[PDB]
Amino acid sequence: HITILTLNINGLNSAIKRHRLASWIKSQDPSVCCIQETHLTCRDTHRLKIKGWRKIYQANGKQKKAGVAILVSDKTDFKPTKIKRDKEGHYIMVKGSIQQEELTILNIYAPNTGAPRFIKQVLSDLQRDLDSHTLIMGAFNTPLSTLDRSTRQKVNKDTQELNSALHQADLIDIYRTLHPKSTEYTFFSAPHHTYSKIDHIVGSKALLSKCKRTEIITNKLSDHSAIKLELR
DNA sequence: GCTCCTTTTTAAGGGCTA
DNA sequence: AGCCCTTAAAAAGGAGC
């Protein structure tokens, strides 16, 4: 087994913060790490350098906003076959073979204003590469179930609009499926003293066979928590 | 270099018109 | 049913030592 990690880092333009991210990731030791909200521009990708993770695939915009990265451990032979990247910086997709078992990874950062519905259209734009071995991860900035929110408000209609799009592509929320009754959160809103789980691991139903654990990890690096997934 | 203050950015209720 | 303005606290920016 292989480990997948998701973290909304909330800005990486500080050099001290890049150092702390480097040390945290070596601490966690994932096989693949997905970072959202790096805030690195198109010409600033080489500032992001972790030792032990030399394959670092990025999609960036032109402003110190958005930005996604997929980091691949040096301890796994990951031989990539396709790389599609938005040049606004909101998603990157990587297909390859970790431990020679095929896999697709889509790393998405949805803007909070109109989030679930940017995600629906992103799935439709990358339709033709979506498989039976996908993981979708990142800052969805939307809850998917009423359990993803401390106010427990009923779900947006357009989240039911995405849940259909996930279910018609045979994808499930991996975290919810392994903990259908669990309330643990990835974001605390200090202005409202609310909690929410707006960051997600979504995956092919077919790979649910292969998933052992999914953890929510506290950290001193960002105002979001991280999601860890050990596969098999 | 460095310290310290100012401005921007971001997720989310809570009120309320088309 | 969905938008606008506000909120707090960090990220990004900048004046001045």
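Numbers in chain A track Swiss-Prot; the residues on display, in order, are 7-238.
Header entry for method reads X-ray crystallography, 2.8 Å.
Placement of Cβ uses the backbone N, Cα and C atoms for every residue, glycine included.
Copied from Swiss-Prot, the annotated features are:
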- A:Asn14 to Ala: Loss of endonuclease activity and reduced transposition efficiency (MUTAGEN)
- A:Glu43 to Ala: Loss of endonuclease activity (MUTAGEN)
- A:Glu43: Mg(2+) 2 binding site (BINDING)
- A:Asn147 to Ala: Reduced transposition efficiency; when associated with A-145 (MUTAGEN)
- A:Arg155 to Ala: Reduced DNA nicking activity and reduced transposition efficiency (MUTAGEN)
- A:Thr192 to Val: Reduced transposition efficiency (MUTAGEN)
- A:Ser202 to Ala: Reduced DNA nicking activity and reduced transposition efficiency (MUTAGEN)
- A:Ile204 to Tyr: Reduced DNA nicking activity and reduced transposition efficiency (MUTAGEN)
- A:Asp205 to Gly: Loss of endonuclease activity and reduced transposition efficiency (MUTAGEN)
- A:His230 to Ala: Loss of endonuclease activity and reduced transposition efficiency (MUTAGEN)
Students should find that the Cα atoms of A:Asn147 (mutagenesis position) and A:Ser202 (mutagenesis position) sit apart, in Å rounded to an integer, by 9
Rounded to an integer, what is the Cα-Cα distance in Å between A:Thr192 (mutagenesis position) and A:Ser202 (mutagenesis position)? 6
Mutagenesis positions near A:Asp205 (mutagenesis position): from A:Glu43, A:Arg155, A:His230, Cα within 10 Å gives A:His230
Using other CB atoms within 10 angstroms as the count, which residue among the mutagenesis positions A:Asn14, A:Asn147, A:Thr192, A:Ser202 scores least? A:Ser202
Closest of the mutagenesis positions to A:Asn14 (mutagenesis position), Cα to Cα, picking from A:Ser202, A:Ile204, A:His230? A:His230
Spatial separation of A:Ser202 (mutagenesis position) from A:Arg155 (mutagenesis position) - C-alpha basis, Å: 4
Between the C-alpha atoms of A:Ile204 (mutagenesis position) and A:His230 (mutagenesis position), the distance in angstrom, to the nearest integer, is 9
CB neighbours of A:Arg155 (mutagenesis position) within 10 A? 21
In sequence order, what residues of the same chain, 6+ apart, have a Cβ less than 8 Å from the Cβ of A:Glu43 (mutagenesis position)? A:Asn14, A:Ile15, A:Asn16, A:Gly17, A:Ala72, A:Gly73, A:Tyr115, A:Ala145
